[PDB]
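A.B. asks: Please read through the structure below; I'll follow up with questions.
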Amino acid sequence: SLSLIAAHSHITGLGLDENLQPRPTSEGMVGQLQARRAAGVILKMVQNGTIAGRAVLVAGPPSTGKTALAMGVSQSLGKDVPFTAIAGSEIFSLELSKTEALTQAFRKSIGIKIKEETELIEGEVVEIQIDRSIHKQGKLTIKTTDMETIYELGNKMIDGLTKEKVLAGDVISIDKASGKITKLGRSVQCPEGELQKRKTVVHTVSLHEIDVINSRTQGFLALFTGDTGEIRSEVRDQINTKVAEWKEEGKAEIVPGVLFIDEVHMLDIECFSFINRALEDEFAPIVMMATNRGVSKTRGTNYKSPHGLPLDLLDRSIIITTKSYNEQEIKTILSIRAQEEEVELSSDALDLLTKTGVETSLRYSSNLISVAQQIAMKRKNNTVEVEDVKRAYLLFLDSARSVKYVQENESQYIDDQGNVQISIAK
Amino acid sequence: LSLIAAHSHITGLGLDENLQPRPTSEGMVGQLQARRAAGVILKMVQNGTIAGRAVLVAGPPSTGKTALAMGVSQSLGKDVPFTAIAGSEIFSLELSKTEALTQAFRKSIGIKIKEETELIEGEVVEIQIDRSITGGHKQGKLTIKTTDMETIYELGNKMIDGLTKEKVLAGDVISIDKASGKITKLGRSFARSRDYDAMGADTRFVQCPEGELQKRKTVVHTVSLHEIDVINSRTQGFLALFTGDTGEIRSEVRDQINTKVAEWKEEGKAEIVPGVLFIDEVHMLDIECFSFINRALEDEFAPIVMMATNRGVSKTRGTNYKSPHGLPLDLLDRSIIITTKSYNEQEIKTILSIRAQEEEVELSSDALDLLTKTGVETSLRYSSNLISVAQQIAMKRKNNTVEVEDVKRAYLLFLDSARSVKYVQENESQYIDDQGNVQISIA
Amino acid sequence: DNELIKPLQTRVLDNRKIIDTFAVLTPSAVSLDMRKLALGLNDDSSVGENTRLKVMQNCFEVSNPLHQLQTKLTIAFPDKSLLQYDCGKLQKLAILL
Amino acid sequence: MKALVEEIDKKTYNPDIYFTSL
Amino acid sequence: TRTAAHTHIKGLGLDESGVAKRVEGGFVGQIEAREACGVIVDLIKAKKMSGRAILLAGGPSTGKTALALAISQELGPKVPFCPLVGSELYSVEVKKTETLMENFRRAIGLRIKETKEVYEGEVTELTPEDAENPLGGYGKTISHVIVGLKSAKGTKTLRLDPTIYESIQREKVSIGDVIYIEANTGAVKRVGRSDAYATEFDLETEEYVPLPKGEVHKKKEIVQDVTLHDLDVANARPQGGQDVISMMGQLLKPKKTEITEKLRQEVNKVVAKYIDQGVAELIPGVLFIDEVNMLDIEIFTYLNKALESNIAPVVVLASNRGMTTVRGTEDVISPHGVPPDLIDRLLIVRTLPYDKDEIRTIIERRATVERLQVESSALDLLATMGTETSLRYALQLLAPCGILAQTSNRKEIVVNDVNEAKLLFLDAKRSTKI
Amino acid sequence: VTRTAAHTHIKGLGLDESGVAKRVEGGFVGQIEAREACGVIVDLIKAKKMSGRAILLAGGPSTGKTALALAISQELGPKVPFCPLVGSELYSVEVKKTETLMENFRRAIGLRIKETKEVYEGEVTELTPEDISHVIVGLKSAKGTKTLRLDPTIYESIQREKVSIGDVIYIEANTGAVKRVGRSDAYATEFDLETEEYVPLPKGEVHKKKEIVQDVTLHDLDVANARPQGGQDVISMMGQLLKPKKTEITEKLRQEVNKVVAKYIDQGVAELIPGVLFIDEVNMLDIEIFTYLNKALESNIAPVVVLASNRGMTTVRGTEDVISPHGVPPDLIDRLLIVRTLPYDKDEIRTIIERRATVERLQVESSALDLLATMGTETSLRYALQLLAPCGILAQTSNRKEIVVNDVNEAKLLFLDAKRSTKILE
Amino acid sequence: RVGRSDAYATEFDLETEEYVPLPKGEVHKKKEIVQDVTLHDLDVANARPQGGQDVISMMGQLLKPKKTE
Ligand SMILES: Nc1ncnc2c1ncn2[C@@H]1O[C@H](COP(=O)(O)OP(=O)(O)OP(O)(O)=S)[C@@H](O)[C@H]1O
Ligand SMILES: Nc1ncnc2c1ncn2[C@@H]1O[C@H](COP(=O)(O)OP(=O)(O)OP(O)(O)=S)[C@@H](O)[C@H]1O
Ligand SMILES: Nc1ncnc2c1ncn2[C@@H]1O[C@H](COP(=O)(O)OP(=O)(O)O)[C@@H](O)[C@H]1O
Ligand SMILES: Nc1ncnc2c1ncn2[C@@H]1O[C@H](COP(=O)(O)OP(=O)(O)O)[C@@H](O)[C@H]1O
Ligand SMILES: [Mg+2]
Ligand SMILES: [Mg+2]
Ligand SMILES: [Mg+2]
Ligand SMILES: [Mg+2]
């Protein structure tokens, strides 16, 4: 998975010990002790899997670590467990109702593991002999590290091998039941033992994936095209009852996951009303909601609310609150960011960055590191010194300074009333 | 296919060789400053170098702004695209506002690709097609003649099929395109030997062609940039050229078409003829449309946009603040505004006379004076509409000229805005008010 | 009415020259297996074998007027005029001949 | 994935026999 | 037998080189409006102008829709009249502008007059005459094919050109078949066997048609009426068949689409060509948009642009409003509902309210239309209510009075029935009080 | 000969090696600080390290923001993908605004790949169906002959191209495209008149193999893997005329495409070229677009999005009580670095007018140019810029090449400014 | 076609056949089948029937099942 550097690449975990007590700086996370402790409690609840339909609200001031906390929870939760992260603005679609979009998001975060035991023969082919009707007579020889035997083919196997046009001397894989043939290069690699092996393959799917697969004749393309449409509720009921029966039979297990809505303050009252009931039912994942606004008017309503959310939903949620950082934590977060971005800052440069971040914003100081690095490279210098950061500060403006400039020159910008003085004279 | 319309009386801007507007020429009267500015914009379009300029035509109603646009279009003539749209046309259901504006902008740029084709023309002497029954082999030869030469061609299968489909005979003068393969029956050289059916349906003889049998001719294919975009957007885009439902063409298609057309121009294969886009009542457009117009005028493949507005200061749609012309200051900063003024009595009189000439209505002098006084009093368009009704009233009287009494009757029968407003105010109880109340009974 | 009314098919057929001249662009990326995977005509689809073969045969026998557009938008060949454009000797040889 | 174009020799190629060896 | 609200409006009732008669054509009163509609009808019949707008302005129950219907009846069924309510423009499949343009081009009409010569009759003889070969070669050549057709009081033999053999083979005609051969085209078409051979076989799938009447050679003039909208839709629609485009058209339901200007211009060009050839004539027609107050400002602006089109019909608008705000605008109070820009481009005709005598005459003529008989006292009371509450109230109350009279075994409407209906059915005012 | 647009004179940022900007280079006059900042941004983009970085070009109208964006595009070069946009372009009707934004995000990320093309071409000497059946075709060339076996799809393509014996074809093995290039020259004189256009017999061997490097975007791969896109078979025609409209591509398809691209890069057959997404007039965006832009920037594979606005203390569209520095909510502002753009004095206006006149092939007298500069100072710079073409037209009509003061006065009397038109309205 | 009998499982050592056991009970078994279906199920079945093996039928099957009035 090759990709560039993001703003959350350094957070490789939640940084807890055995007793769920977070360390001062571990797994890329700094500070936020109580928030990380509560996030570890949530993570343990997710791993247990015995608790369903819990909503946790991650509230606090901006640039405090809500998305960082969610990313740490996701990484510590690891793979092999669903984690759906959708912004609140992704629900509003022209093809799916908001309730249907929320339902699909809810189903995406509940995983189902199905084990399929397949009999497949793997080895290095040697000879193939196919003859005309005397329907068809055929013999193939497969060599491995310790066996070399011939196989008497039948009609359909001969047809399949002719369709694949398998050559000789190339590693081949044939499935006894399905009949699929997977080609491989000449034996770096080599056959490793018995001709016919018994290895199980596990398929990880979500409830939404099963719903879409059964939705149409070839619905599994919609998982990529996105033209699923509002699935009939009877189909979902069928999926649910069959998943219950499979779990009872023991031929499939359920892996509950986490659904993360980053900007819940954009969902309307209908979405919250739907969420209230969707949480109650079984197969409901754990919903993490991140909000920042203190008291705002819920979208679709004309009244204020304690977080931009209706009181019914807040009654159903437990709130994890994040607190603003101080100078030392800003310093160590910037050091981690600089190490991630492969930038060697000096001590005085780091101190200047820390004071700038405390005065203005942590994100502003975080973004200045790469610009400072590029400025230094223009001077053919390796380490970023104070003057490079000062030039970066002079060239690029923050929110407060930009606001001050706009306020002091309000005539030359377009205002809310649509007035501007383009003419430099008069 | 046309009828006598409102602006059917103007055939151009009526300018001299030095762009000085004549007092009355090509149908236009007065508006000397406006006509001079329109001529300057005309020369700018004809030069083909200046790209993406915006020009605004402002003034009171009935001051001739749409007439000015029609004059510019007529001076442009054919071969120079002119896209006349209204502000209401952008708001569609299958396309976005930005997409509709993009398609309207691209409709005004034409691409001409010239090709040289070989054409065979002559009068047939003998046609002979030999085909075996229950067999696929066909063999045929024809003798096509001209006044100075005659020759025989032995034909391939496709030519035989085409001539059989076209129903070519001996007394036929036909043309053959060696590349396309189409056969066009130009006419007949003599009669069909007096068979029973089709006795005398070939009397309209045509002269035998003269000269070299196989002559080269040039063919010009003119297609707008939007048509190329629609063709290359999808495989079914060709149907979308007529049906509509073009969809929102991906930006990569437009960028690639731009690059390919620039390469064609640098290669001399294609000639680009930019045109004019004209928006009626641009005040109906949203602020998003104005922002897109602001940006899209900076493109190198953009036409010259001209807009008409009469709102004065008014609220821009999509915003809650009034703007100088119903348009944001960003769009006003990058547009040159040409203004129109109210008309004198003499200008109104001569416009009425021009309209009467176009409508083939013969007005007496006193009738024309009364119409001019009415138009000054009420409206130019009111008298223009009254002319034809007066002609019909005169015809009812069995008279070939419109007199004062016919105009008086037309005035009595048909009302102006002011008289209707007065009659409404006097009898307000007989009409439904904004509060939804009306008296139906008379007692 | 056969001349006043012309369906889309005869318009596709009659505008052959314009289609040849102006259809230039080709897709940036294609995947051949998606052509049959979209219709459920792959060899290992859930549709029955007999239905798949019948649909394939009907597709083989059906006639489409958009074939020229498909072949123009699938592969692009440089125009013959490019040969003249790239050699002034050929340019003057053309008028000489 | 699959080779849509295959090279065959008229004398050698025949559907009745398929053979390949080291 | 059915009775709508305007069955009695047969026309404007004007006289040649004159004025409106007081009562004629189902109209009572409204002399000025009828004369104005007459001059407008003359203008439409002139067929030389485009984009002419008239506005029927007046109160409720003033005859506006009756005037529009009178214009339609006076012009005749040959002139394309397109009734419409302003509410109909707001579609869900396309924009309002497209719907307005479609109505505009539906109002314009085209008439195609074609004369065709045809020979029809039962095939009796089929013999090719041998002739000398210009190219020799000892082959057997034919110079003509002889077809003998017999008809009712007529029979002839034709020496057609040798080309007919292809059409004869394609149409698999035979002796006893009755065929249809075009004189100038050379094609043939069989419509069935002759009825004289229906007895030769007890069962046969083919349809035996009666022998055609008249002489074998018949000249017929076929007139067909089309509208520009019909041509545009036909050109924008696939032919329909076994080709793949028609198959996907069957799969996807045909929604309305923005027919491009290129297709419309092509239709105009072909129409102009055939008009110049002398086979087609253009009829402008009338587009009647009732309740123009319902239209939004965007539709009004597009009307402003479309009235200037070189080919456009005569648009008649009707509004019962006074000073009301134009829909889609917040502070545009205009006369009627029409914004001032469009009012400057139209001509207004007033529709006056009625007097007691006019209401009484309208009521009695409507009662005559509904095949009802009323006493004089009952008619006077009905007119009193009509002047007291509404004309349409009494006009509608006529029928329940008739039903009550019929239930009482009476063939005439009496004051008792009128009062019984008055008590049973309340008007708007008495119900508002209740 | 050549056409002129708003930014035809802008050839680059005009920055030297050290990074300092000359007063007049690359068609730019003044704006030194913004040019230096944009040069630093260009260096950052060329580094190809960070993802999701965003900057804001903040200034009044007619100040040089779009010119700076086009200069950045010129400096980066045609290799990199630079996607221009307007805030009004994201309000689609087929798919939601979020999908359009994501598609434009992935359109600005470039990929350069190497592909080997297998090509066959020659004169057909045999067309024998194997019996929907394979076709055995024999291709002859000037250097040799070859006999091939083609799949049924290629047979359908050949069948619908009306290819017979003696025709010359062109089969591309990778894509299965068949083009009938014409009839062989050996049969040119068979008939004196037929529609066939003849071509010479191909030179070289029938089987040709070439290696071409082609530039694609991630959006191209997503579209390829989402919907069928080409082909000469009726199956492809039905597949693409079915589901024609745009679809809401899912995150799963993007993740799988990213995995494919990572595999391609790891094998060395592909290289990545991150680019720039330019969104002009960002104030037209609604609050939902900004909210999703917050999440989209945190993606590990994102371009360097540049935003431009000319508004100050304007309320954000969609919201009713959020006053923001440039119409951009504070949540996004913290993610951005603001480059302030400053107005122009009289001398720089004069130089800009001079250079614009030089570009459009006009001759302006010094006194007339001074009058044009002073009227641009009085009314507007763009107003002075658009007056040049009418002045040149007026001068040409008087048989005079150089522009004089009288022509400028006449052009002023003909065409008016916003202030003069508003005064006339008053 | 349920599949191949387990009796012929070892006829070929490599063959793609879903071998299934011999059915239990008699060859001719009569069973009474009871199902609970809503009326909406019948309405959906009538509105969007799954029958037909034509090209049009299959193409309609591939289309998304949009709700209709
Ligand atoms: N002058 C008239 N002579 C005879 N019947 C008339 C006359 N005017 C109206 N009517 C009839 O009165 C009834 C109502 O008049 P209409 O013209 O249909 O309605 P209206 O006057 O257009 O008012 P609106 O706009 O529809 S609410 C209809 O049955 C008409 O036929
Ligand atoms: N410093 C400069 N040097 C040279 N030309 C310039 C300069 N600044 C602006 N221009 C040109 O003058 C015009 C000003 O347009 P822009 O540069 O787009 O200004 P702007 O900031 O984009 O205004 P908005 O926000 O688009 S209304 C363009 O034609 C530019 O090419
Ligand atoms: N506790 C933390 N440890 C490490 N980095 C952090 C922490 N909190 C915030 N950050 C960094 O700050 C940046 C912005 O934080 P973000 O997730 O946007 O918080 P919010 O969503 O509340 O604004 C991120 O790039 C992240 O790397
Ligand atoms: N300068 C003019 N010369 C000739 N005719 C004119 C002139 N100005 C207006 N007219 C006529 O008067 C009418 C005014 O129409 P229009 O130009 O649409 O008014 P507006 O300028 O309000 O749009 C047109 O029918 C036009 O023929
Ligand atoms: Mg966040
Ligand atoms: Mg106008
Ligand atoms: Mg009415
Ligand atoms: Mg800009």
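All residue numbers given for chain B refer to Swiss-Prot; the residues shown span 17-459 in order.
Structure method, as recorded: electron microscopy, 3.3 Å.
Cβ coordinates are placed from backbone N, Cα and C, and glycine is handled just like the others.
Grabbed the feature section from Swiss-Prot, which reads as follows:
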BINDING   B:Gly75, B:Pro76, B:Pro77, B:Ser78, B:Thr79, B:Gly80, B:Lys81, B:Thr82  ATP binding site
MUTAGEN   B:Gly80 to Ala  Growth defect at 37 degrees Celsius
MUTAGEN   B:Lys81 to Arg  Growth defect at 37 degrees Celsius
MUTAGEN   B:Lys81 to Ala  Defect in snoRNA accumulation. Growth defect at 37 degrees Celsius
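Where in this structure would I find these features, and how exposed are they?
C.D. replies: Cβ neighbours within 10 Å of B:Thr82 (ATP binding site), excluding its own Cβ and spanning all shown chains: 20.
Look at B:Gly80 (mutagenesis position): DSSP puts it in coil.
Listed in sequence order, the residues of the same chain lying 6 or more apart from B:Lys81 (mutagenesis position) and placing their CB within less than 8 Å of its CB are B:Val73, B:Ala74, B:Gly75, B:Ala324, B:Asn326, B:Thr356.
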A.B. asks: Output, ordered by sequence, the same-chain residues six or more apart from B:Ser78 (ATP binding site) with a CB under 8 Å from its CB, or 'none'.
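C.D. replies: Sequence-distant Cβ neighbours: B:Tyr359, B:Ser395, B:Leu396, B:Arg397.
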A.B. asks: Using a 6 Å cut-off on Cβ distance, which of the recorded positions B:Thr79, B:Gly80, B:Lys81, B:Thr82 come close to any atom of ligand 5?
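C.D. replies: Cβ under 6 Å from ligand 5: none.
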A.B. asks: List the same-chain residues at least 6 positions away in sequence whose Cβ sits under 8 Å from the Cβ of B:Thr79 (ATP binding site), in sequence order, or say none.
C.D. replies: B:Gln47, B:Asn326, B:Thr356, B:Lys357, B:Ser358, B:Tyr359
A.B. asks: Determine which residues of the same chain, besides B:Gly75, B:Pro76, B:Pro77, B:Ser78, B:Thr79, B:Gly80, B:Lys81, B:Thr82, have their CB within 8 A of the center of the CB atoms at the recorded ATP site, and list them by sequence.
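C.D. replies: After dropping the recorded site residues, what remains is B:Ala83, B:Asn326, B:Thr356.
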A.B. asks: Filter the recorded positions B:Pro76, B:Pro77, B:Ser78, B:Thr79, B:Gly80, B:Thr82 down to the ones with a Cβ under 8 Å from chain E's Cβ atoms, keeping sequence order.
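C.D. replies: Sorted by position along the sequence, the hits are B:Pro77, B:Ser78, B:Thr82.
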A.B. asks: Can you tell which of the recorded positions (B:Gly75, B:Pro76, B:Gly80) has the fewest other C-beta atoms within 10 angstroms of its C-beta?
C.D. replies: B:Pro76
A.B. asks: Under a threshold of 6 Å between Cβ and any atom of ligand 4, which of the recorded positions B:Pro76, B:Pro77, B:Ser78, B:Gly80 are retained?
C.D. replies: B:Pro77, B:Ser78, B:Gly80
A.B. asks: Suppose we screen the binding-site residues B:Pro76, B:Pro77, B:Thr82 by Cβ distance to ligand 6 with a cut-off under 6 Å; which survive, in sequence order?
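C.D. replies: By the Cβ criterion, which requires under 6 Å to ligand 6, the hits are B:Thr82.
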A.B. asks: Under 8 Å Cβ to Cβ from B:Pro77 (ATP binding site), same chain, six or more residues apart: give me those in sequence order, or none if nothing qualifies.
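C.D. replies: Spatial neighbours, sequence-distant, of B:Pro77 (ATP binding site): B:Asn326.
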